Amino acid sequence: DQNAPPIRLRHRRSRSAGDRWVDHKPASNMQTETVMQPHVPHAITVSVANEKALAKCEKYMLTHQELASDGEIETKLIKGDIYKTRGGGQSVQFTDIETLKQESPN
Amino acid sequence: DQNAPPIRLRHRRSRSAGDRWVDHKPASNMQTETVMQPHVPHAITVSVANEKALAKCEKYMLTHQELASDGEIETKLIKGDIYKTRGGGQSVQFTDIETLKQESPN
Amino acid sequence: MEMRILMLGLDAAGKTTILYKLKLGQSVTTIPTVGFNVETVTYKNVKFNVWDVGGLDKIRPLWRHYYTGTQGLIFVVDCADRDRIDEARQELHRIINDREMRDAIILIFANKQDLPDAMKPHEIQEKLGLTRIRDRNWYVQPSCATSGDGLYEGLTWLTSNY
Amino acid sequence: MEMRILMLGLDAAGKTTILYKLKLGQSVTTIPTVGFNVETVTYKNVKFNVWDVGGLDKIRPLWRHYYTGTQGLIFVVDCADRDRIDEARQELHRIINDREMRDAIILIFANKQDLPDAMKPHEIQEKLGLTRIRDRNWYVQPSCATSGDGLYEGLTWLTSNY
Ligand SMILES: Nc1nc2c(ncn2[C@@H]2O[C@H](COP(=O)(O)OP(=O)(O)OP(=O)(O)O)[C@@H](O)[C@H]2O)c(=O)[nH]1
Ligand SMILES: Nc1nc2c(ncn2[C@@H]2O[C@H](COP(=O)(O)OP(=O)(O)OP(=O)(O)O)[C@@H](O)[C@H]2O)c(=O)[nH]1
Ligand SMILES: [Mg+2]
Ligand SMILES: [Mg+2]
């Protein structure tokens, strides 16, 4: 509720060429027996969200898994941009979600 | 309608160690800008299905793409076993289907 | 010579029965095909490379991936199945209008002629909307896949028309 | 010392306002958080690492991926929003029952106390089912995120009880 300065950029994060990723892969995650596998470049892999890791990177990914109606594992990759803030902290905005599901033909 | 010999095996098709694939990738197929990417081992890559290819391989994959309701590309990986027949031909039985879809967190 | 043939039609039309009757001379028990079958059948010195692709509704959007290189289209129809005959016309026209399937000649197997009150070859021709088509080479062949009737007459029509 | 804080609550409870009031001493315009924020806030020689994860319903299933290593839970409640107070209770209890959140002390910000007819700290306590919980260390802190009232009182409580 002010003419206060914005906290961070909104549009997108492209400070620099190329892209470095925080790959946030929970301990609960198991590797599916799928042909589709995640392929992330210049990635820092972490099991726990970490500020130093976000500080170093431009992009953020969270691997999230649930059991779906038909007893099959459903893998979601939640992706977003990392922004630095006036406070010297970090913000992640989720941009899109990749869902990978399996099913038998019937 | 008889006691005739079975055409082929039905249960499963892994007589040998390792696993060789027919990677049936249509001309119309385009590479998605996704993190999930297909990773097939010992794959023969074809744009057109082909009997000599099925002859050498134990597994079959077809990559199929449609436009989803939200106007997003949806990629489907149709996977199956290749069995040899009494007639000296081939049969492909679809085992499962991996589906890869995108969406904004809206 | 050699010929590449795609065999399509709704589920339970008799495609797999046809393919294996032609190749093994046996009336074998079939399972609904979730996938596809390939056999090479030699008749009148023609090497027919036949592709029997499953017809269950959720497999049909994948039919197009076997179009390329087809010289002969075999479309198989359950003639006793009056409910789904219009649906069958819709699939057939979807196939023959695709760019890859423009040069392929068309053989319709009006199958299950042995069955009580089956639609006759001309009625099939009508209800499949073939009568009008003059720019494509086609023929409706009465058949009974379990006895073998009509089958080799169909393969003969192909032989002549390539 | 250093303390890791996880800050949850339904959407529009005021979590981001709190985070930036504490870090920037400014009442800034917020957008609903589709993702999460991190600020380190230093007060009374404690370095608080605060994770503010968006509360919109399609994000809550993700909350659990931020549980690990959390030393303090801050749960923020809109005290003017009576319709969704029970919903908040459900979410709160869903959080604190997780194995990963077993050792975390619990701070409630009964936020938006400035708003007309706001539910008081003691009413919040009853309606979040806190009164019955005794095997966990919790505290209801009245607060107004836009003015800053109670915020530092809340951080004091976490300091004392860790
Ligand atoms: N009465 C009669 N039954 C037939 C004839 N041809 C096939 N059938 C039977 O119809 C049923 C289905 O035949 P299929 O060859 O498996 O059908 P399909 O075209 O392969 O169908 P999908 O695999 O589901 O795509 C089986 O019971 C066959 O024995 C026929 O000419 N007359
Ligand atoms: N009157 C009043 N308004 C408040 C108070 N705290 C926050 N608000 C307002 O409540 C609205 C939502 O606040 P947010 O901080 O964005 O809530 P949030 O928890 O971050 O919501 P999500 O980002 O969806 O998780 C904003 O308009 C704030 O300015 C308060 O104490 N009193
Ligand atoms: Mg069949
Ligand atoms: Mg927020």
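Along the chain as shown, residues are numbered 1 onward.
The backbone N, Cα and C atoms fix where each Cβ goes, and this holds for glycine too.
Within the same chain, the residues at least 6 positions away from D:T16 (mutagenesis position) whose Cβ sits under 8 Å from its Cβ are D:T30, D:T33, D:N37, D:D52, listed in sequence order. The note that Swiss-Prot attaches to the published mutagenesis D:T16 to N (Swiss-Prot position 27) is: Loss of activity; delays formation of epithelial polarity.
For the mutagenesis of D:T33 to N (Swiss-Prot position 44), Swiss-Prot gives this note: Inactive GDP-bound form which does not bind TJAP1. The structure shown keeps the original residue. When secondary structure is read from DSSP and collapsed to three states, D:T33 (mutagenesis position) falls in the coil class.
Neighbour list (D:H65 (mutagenesis position), Cβ cut-off 8 Å, at least 6 residues apart, same chain): empty. D:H65 to A (Swiss-Prot position 76) appears in Swiss-Prot as a mutagenesis experiment; the accompanying note says: Slightly impaired interaction with KIF23. Abolishes interaction with GGA1, SPAG9 and RAB11FIP4.
Where Swiss-Prot documents D:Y66 to A (Swiss-Prot position 77) as a mutagenesis experiment, the accompanying text is: Loss of interaction with KIF23, GGA1, SPAG9 and RAB11FIP4. DSSP assigns D:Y66 (mutagenesis position) to a helix in the three-state reduction. The Cβ of D:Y66 (mutagenesis position) has D:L6, D:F36, D:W51, D:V53 as same-chain neighbours under 8 Å, each 6 or more residues away in sequence.
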Those mutagenesis positions in D:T16, D:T33, D:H65, D:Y66 whose CB falls under 6 A of ligand 4, listed in sequence order: D:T16, D:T33
Mutagenesis positions near ligand 2 among D:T16, D:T33, D:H65 (Cβ under 6 Å): D:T16, D:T33
Other C-beta atoms that fall within 10 angstroms of the C-beta of D:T33 (mutagenesis position): 21
